[PDB]
Amino acid sequence: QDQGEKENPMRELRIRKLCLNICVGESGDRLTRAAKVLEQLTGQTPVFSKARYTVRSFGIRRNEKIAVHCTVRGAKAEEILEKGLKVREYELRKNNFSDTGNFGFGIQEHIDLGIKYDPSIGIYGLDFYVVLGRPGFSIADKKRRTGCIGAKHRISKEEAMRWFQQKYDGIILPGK
Amino acid sequence: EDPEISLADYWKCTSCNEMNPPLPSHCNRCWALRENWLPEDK
Amino acid sequence: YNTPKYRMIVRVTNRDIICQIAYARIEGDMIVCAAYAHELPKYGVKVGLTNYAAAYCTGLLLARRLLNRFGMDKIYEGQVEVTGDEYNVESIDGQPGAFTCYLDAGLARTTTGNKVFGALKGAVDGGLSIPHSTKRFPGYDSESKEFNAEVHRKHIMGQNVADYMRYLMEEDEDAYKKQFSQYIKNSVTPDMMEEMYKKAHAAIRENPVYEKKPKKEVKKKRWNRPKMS
RNA sequence: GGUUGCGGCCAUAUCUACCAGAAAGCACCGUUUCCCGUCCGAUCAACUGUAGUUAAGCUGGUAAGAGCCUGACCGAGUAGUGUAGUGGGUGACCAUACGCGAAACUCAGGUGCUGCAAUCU
Ligand SMILES: [Zn+2]
């Protein structure tokens, strides 16, 4: 009745920053081409990301030029998430939705989505990890009068699954 | 470090036992890919 | 033991602005004079609230009310001309000195161009004595280390909002009608905004007596939930 | 009877779960040409009070709710402790007598008053 759609004005499932990122195995012209591909895909200037520790398994030194990350908000992030779900064919089965309300996956090749492959360019894929939200969920991050957001206004994992199956008409929960 | 993210979304490694953040998809200690993050091929 | 070091506290709400001048006591702080931005419709502008010009108007009204309460309104008229130069009040020889005060911004960010600093500059133009610099002003340049002060004058005059309204009218139709919706109401044109601000400043300098409307037809019916037995 | 903004005396001064909130005020909330700021108007900085909302925030009440303080024959003068004698015990120690003496637990109470300035009844 009235309890069905009345909080939906003030408690609808909204999308926060998406923060698309890719990881390079080295630096240099490969990292420059990856940053150029990130700028061509997102439109914002990307951010280089340094190594926390020298791991040296595949070969790694700390605080080198390792990855590229950026935060996308608004309808551009929605269109990028729609393109990613179409690349995944609306199939995010089991461990994609988190308990706190995060979704995401990894795209193996930027050649398929977005722009086409070039021999000079790479085919290195990227990853999406989108945190959802509700209208008013940023009240805990303000400069003044910090407080809790409340458990009843938080996003549930089953609620996140229902939101995915509503917004994308997606397919979840495979047999394995 | 991120005010909009929590430690509940941090990914614990099944190979290196390190609770790595949401980005990147490599492990924080071992640089290996997370379990079933990309779509598995047929 | 009892010398009042007065502080001028400034607070900015999402739909109003509050200014106070107080000297604290043992039994709590004593607000000698205060102003709310809802009282700005009682002198001049009935629209365009919470602007930087509204901050300057609130500062001028608070300074004039404090001068009327202190009885030093006739001397120390303050910067009557609306000029972007920083003016420091000099104490009158043979008369009382300027009412020195501190500026309580609170937990606001100390960036140049904030509305609290604009209200402080309006209070300095009114004649209230507080030590401040022109670095945290609207027209100061961070890379040139100087204040151009004509842009600060236009922002004090509210010409920035007039230029924004003109650009929204010349760039869109529904957006200018939506953003300046109640500014389109009651005929606030892009012109005469500086004239309306000057008239409001002259009216605030003319009649500074803050008054309250009497209404004593109030009952004591309980509209809140009390404690169970 | 409520709200705002400054306050003072200062853990009886916390959390969680329901129910409510007339009116106003807060609060989310809408938009980035310009002041400012970042990878991102998310935060911070501007613009309007419109489009909406009490869903969160906030406040009040209710918990035989948990937690925290205060005391108490609350254990309890107790577990025991040390000493002495003309009981011994091969001794160790155990009683006798004296001189100190916990703790967990349990129970009872509370989970704070008030000023200034303004505004709704
Ligand atoms: Zn690992």
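By the numbers in Swiss-Prot, the shown part of chain B spans 293-334.
Yeah, the Cβs are placed from backbone N, Cα and C, and that goes for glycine too.
Lifted from Swiss-Prot, the feature list:
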- B:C305 to S: No loss of ubiquitin ligase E3 activity (MUTAGEN)
- B:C305, B:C308, B:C319, B:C322: Zn(2+) binding site (BINDING)
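For the recorded positions B:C305, B:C308, B:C319, B:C322, counting C-beta atoms within 10 A of each C-beta gives the highest total at B:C319. In sequence order, B:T306, B:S307, B:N309, B:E310, B:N312, B:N320, B:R321, B:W323, B:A324 are the residues of the same chain, not among B:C305, B:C308, B:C319, B:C322, whose CB sits within 8 A of the CB centroid for the Zn(2+) site. Each residue contributes its Cα atom, and for B:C305 (mutagenesis position) and B:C322 (Zn(2+) binding site) those atoms are 9 Å apart.
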